[PDB]
There are 2 protein chains.
Amino acid sequence: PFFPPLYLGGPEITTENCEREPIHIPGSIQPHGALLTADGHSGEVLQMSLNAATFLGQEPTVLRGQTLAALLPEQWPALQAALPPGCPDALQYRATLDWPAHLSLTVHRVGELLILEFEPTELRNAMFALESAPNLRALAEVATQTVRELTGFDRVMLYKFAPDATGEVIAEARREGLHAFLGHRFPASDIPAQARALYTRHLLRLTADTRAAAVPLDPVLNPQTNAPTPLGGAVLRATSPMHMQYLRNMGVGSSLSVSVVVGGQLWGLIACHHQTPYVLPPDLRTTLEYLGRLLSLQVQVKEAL
Amino acid sequence: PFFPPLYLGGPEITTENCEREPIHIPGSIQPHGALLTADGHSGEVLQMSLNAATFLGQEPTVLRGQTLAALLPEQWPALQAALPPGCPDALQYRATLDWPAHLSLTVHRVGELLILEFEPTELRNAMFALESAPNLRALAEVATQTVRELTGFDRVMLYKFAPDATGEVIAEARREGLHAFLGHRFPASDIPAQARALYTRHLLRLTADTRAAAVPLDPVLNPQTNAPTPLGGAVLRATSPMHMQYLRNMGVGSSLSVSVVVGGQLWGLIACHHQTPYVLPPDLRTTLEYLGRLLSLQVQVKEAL
Ligand SMILES: *C/C=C1/C(=C/c2[nH]c(/C=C3[NH+]=C(/C=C4\NC(=O)C(C=C)=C4C)C(C)=C\3CCC(=O)O)c(CCC(=O)O)c2C)NC(=O)[C@H]1C
Ligand SMILES: *C/C=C1/C(=C/c2[nH]c(/C=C3[NH+]=C(/C=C4\NC(=O)C(C=C)=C4C)C(C)=C\3CCC(=O)O)c(CCC(=O)O)c2C)NC(=O)[C@H]1C
């Protein structure tokens, strides 16, 4: 079972108990966007990331308690219609807003809570390139090479899980001068069981800046439940300190991965590194999610042979 | 061999390589005091902790380059006479200064560098209590109980090293309500080899506040040598992040230990915890150093029987 999070008196995570980090409920976000939680009926803003004024203009203490009818009058009705009570937490409302001096808005529902993620915002041959691959290796290589072209990431790897959950880099497209990870294998504990579980459900995650401090949600608990706000489906979710350190020690300033899910099992990751911090456009991330789905279908086929 | 420190491009320490942390050259101090390094001939202030204005009044950018003749006109000549070239780094000049609105000054020499530590400042039956102990256990118990009375620490332990460097709490005096560590043994890696080595030479260290950020030395390298400033003999030395986390996970806000050195070997530690941050007076620390020396003589005698 998970430790309590830091804000509920849980210990700081060490290598003895990686697997017990409640990574899904960090009570904080990455500072390149803002996060609001709102009641799914009233649209009352229940929680905000402490940086919410940097993106949304209003004071933090004045945003709390206001409704999405006031804040987002054109989106609020579409938001309600798109994310009614009972819908799954993978379903997402996405809107582009014009704001003082563009913001991408991503909304999903967990129970009675709407989770709103604000971040700044501002192809076809890829699918047939994956399809044309004669064997798994070729597919692996075209997948990593295509993802690198679309994203500009310094390194894109296809990271394959073995049955014992150890991983291997089976293909990679890298910037000139970077050393190869191709064929290197890594312990199961590098992506621990709860991460692997989370990654089977929520297919994309990232750390835009491996040195950025996480921005608290205030209030930290959902006042609907007096319990942690589930952030597994929020891309703005704060990354595990343990993983961030791992990335820093590798010289990785930005990281992003996409789950490759085959037969309902975590088959692998498209894993991306940038040496510098790097915010991939939200539209671009949507392409990667889709590319990961398409790759997952292709991998099932070609690995059967 | 040690990793380079963080400021010279070394990695962040993980449990794989605890023993490679260059804990003696953190390039930083604990924020409850200030540290200056000065040339041992000219008294030119070569490095300062970035907080030096909080304690010493002058601007940081104006302190750099000034001499101890200007700053400390009454101490500078005594300092030079007390710490001439070639003297050992355990030798310490200690002075009490009156300052705007008292500061304890501790100086030691390493090579051609004077290291100046500033912190705010403001018994006899103990020795005969140690002497009167009929066996090692009794001595252990009176030692921890005496240290607790003198310091007010919430927990004082006698931590004994076994031949395999695993440790055991063989005696402790604790605040009511604290759970016992008596008889508990711990892995060798909790106090890794370089710490054990450092602790054989420099007999006292502390973390006044296990949540305090370390204050950088500026410039970080000694300009005499373009190499790290040795801080093994500075009590203001920043504590290993790994140890600070360990203490935080135990609910320890302040920690202090004194080496018990028997036959030139690290026999054990008088290890002290406070739940809240806690700065022990510099005079009081001097008593503990002496108590640790006296305890070390007593332990040699009584363990022979
Ligand atoms: C005791 C804690 C450990 C630990 C925790 C941890 N790791 C992750 C997430 C990832 N780890 C990854 C590992 C690699 N990336 C690489 O590039 C390579 C080798 C070339 C490896 C082995 C990857 C890909 C992820 C996924 C996230 C990402 O794509 O960056 C988590 C979960 C993070 C989160 O979602 O918040 C956790 C908790 N990792 C360790 O190494 C030990 C110390
Ligand atoms: C991978 C790194 C590890 C590690 C590093 C580490 N630990 C120390 C210093 C100390 N550790 C101590 C251990 C204990 N204190 C206790 O109270 C108990 C149990 C009741 C234990 C086992 C102690 C006493 C010290 C000495 C300092 C002090 O008195 O607080 C260092 C050196 C710190 C420094 O001087 O900068 C280091 C590098 N410790 C681990 O547990 C692993 C994670």
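These residue numbers are counts, starting from 1, taken along the chain as shown.
Heads up, header says this was done by X-ray crystallography, 2.1 Å.
Just so it is clear, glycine is given a Cβ too, placed from its N, Cα and C backbone atoms.
Per Swiss-Prot, the feature tetrapyrrole binding site maps to A:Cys18. The DSSP secondary structure for A:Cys18 (tetrapyrrole binding site) is helix.
The domain 'PAS' feature in Swiss-Prot is assigned to A:20-88.
The domain 'GAF' feature in Swiss-Prot is assigned to A:135-299.
All protein chains shown were included, and the count of other CB atoms within 10 Å of the CB of A:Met242 (mutagenesis position) stands at 19. For the published mutagenesis A:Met242 to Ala (Swiss-Prot position 259), Swiss-Prot gives the following note: Binds PCB (in vitro), but difference spectrum is altered.
Quoted from Swiss-Prot, the note on mutagenesis experiment A:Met242 to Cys (Swiss-Prot position 259) is: Binds PCB (in vitro), but difference spectrum is altered.
A:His243 (mutagenesis position) falls within a helical segment according to DSSP. Swiss-Prot gives this note for the published mutagenesis A:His243 to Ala (Swiss-Prot position 260): 100-fold reduction of chromophore-binding activity.
Under the DSSP three-state reduction, A:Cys272 (mutagenesis position) is assigned to strand. The number of other Cβ atoms within 10 Å of the Cβ belonging to A:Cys272 (mutagenesis position), over all protein chains shown, comes to 26. Quoted from Swiss-Prot, the note on mutagenesis experiment A:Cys272 to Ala (Swiss-Prot position 289) is: Binds PCB (in vitro), but has aberrant spectral properties.
The shortest Cα-Cα distance between A:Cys272 (mutagenesis position) and any of the recorded positions A:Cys18, A:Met242, A:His243 is the one to A:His243. Put simply, A:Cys18 (tetrapyrrole binding site) is 8 Å from A:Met242 (mutagenesis position) when counted between their Cα atoms.
Only A:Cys18, A:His243, of the recorded positions A:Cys18, A:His243, A:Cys272, place a Cβ under 6 Å from an atom of ligand 1. Note: the Cα of A:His243 (mutagenesis position) and the Cα of A:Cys18 (tetrapyrrole binding site) are spaced 10 Å from each other. Here the Cβ of A:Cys18 (tetrapyrrole binding site) has 19 other Cβ atoms within 10 Å, regardless of which shown protein chain they belong to.
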